[PDB]
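Okay, structure first, notes after.
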Amino acid sequence: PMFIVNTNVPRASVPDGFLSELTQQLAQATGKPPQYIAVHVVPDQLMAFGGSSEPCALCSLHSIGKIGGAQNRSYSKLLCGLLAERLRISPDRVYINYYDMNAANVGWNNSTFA
Amino acid sequence: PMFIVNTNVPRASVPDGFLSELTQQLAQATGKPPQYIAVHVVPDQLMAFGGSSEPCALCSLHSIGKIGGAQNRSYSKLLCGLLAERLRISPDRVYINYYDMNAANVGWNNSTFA
Amino acid sequence: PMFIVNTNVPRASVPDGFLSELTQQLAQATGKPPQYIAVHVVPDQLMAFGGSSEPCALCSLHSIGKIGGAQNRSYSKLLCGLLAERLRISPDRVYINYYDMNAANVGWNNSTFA
């Protein structure tokens, strides 16, 4: 797994430690090893949510398995929680798209996972 | 629904009001309430279309339903007409990837939509 | 096709010619006409792979067909090799997500391809 957050929150409001905290929490939540987790934060974006430019986020979580109805609900709680606490973004201004990737459709180290 | 555009056009060519205009036009086109529509514009990108770096765009529209053959063609006409009129990007240098998201694979407000 | 690379490598490390080379090499690999191929490179990103901020990349390749077990392995070797050679990113710090798009879900030139 890989997690991307795009946000209008400015770069200086992103705590040092944030990427490393995302990595560790995602390891716990997904059961995958932290050494294979990727995280990407994109601040200072030009975006609106409901026509307003108060803090908001558009995110994604890609995983080879560990995606489904109950799991995505816990991920959303965890992730919205982190975004609320660390970036001061309200949970109702965050979308997270979940993608269950086939191992054949993930490239890594000159090959794929299948 | 959420709409993202990445483009090589500079930020200063993005008119003021463009995010509001996208929000209102997508609200009408999708039928979804405006307060839930998210829009994201990413100018000044390093990109090329057909090997040429004249103005271009790579876009996404995600929605829980309201995605399909005829509807997608209609969204493309709407959206390419906005990009052409507002950012001066020729419609034949724009791609829009459409994603019909399962409600269970969209996180929002600490949970999902299923 | 369309290929997007996101990376923490700095902008000044992306060689002139890189987008053309990607274009040409993707034409060769996918067999599609160069004029349809879109490429997009986003340097200087805040990102981590395995908790480390050594050079890394998160990529996508979208195509209408020409995605599959063996083809994806071949694309990963090609694109990781370019990333290693031109941006100095180790292949084991690159993820590439592959998307086989339905023609109906690709907008272009006021319409879609289905």
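Chain B residue numbers are taken from Swiss-Prot; in order, the displayed residues are 2-115.
Quick reminder: no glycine exception, Cβ is built from N, Cα and C everywhere.
Summarising the annotation, Swiss-Prot assigns active site, proton acceptor to B:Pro2. The 10 Å shell around the Cβ of B:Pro2 (active site, proton acceptor) contains 24 further Cβ atoms across the protein chains shown.
The substrate binding site feature in Swiss-Prot is assigned to B:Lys33, B:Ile65, B:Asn98; the stated evidence is experimental evidence. In the three-state DSSP assignment, the secondary structure recorded for B:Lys33 (substrate binding site) is coil. Contacts of B:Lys33 (substrate binding site) defined by a Cβ separation under 8 A and a same-chain sequence distance of 6+ are given as B:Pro2, B:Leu27, B:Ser64, B:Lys67, in order along the sequence.
Quoted from Swiss-Prot for the published mutagenesis B:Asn111 to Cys: Causes formation of interchain disulfide bonds with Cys-81 from another subunit. Mapped onto three states, the DSSP output places B:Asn111 (mutagenesis position) in coil.
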Reduced DSSP assignment, B:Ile65 (substrate binding site)
coil
List those recorded positions among B:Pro2, B:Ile65, B:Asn111 whose Cβ lies under 8 Å from any Cβ of chain A, in sequence order, or write 'none' if there are none.
B:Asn111
Let's check the environment of B:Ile65 (substrate binding site): how many other CB atoms sit within 10 Å of its CB?
18
Looking at the recorded positions B:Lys33, B:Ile65, B:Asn98, B:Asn111, which ones have a CB within reach of chain C, meaning under 8 Å Cβ to CB?
B:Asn98
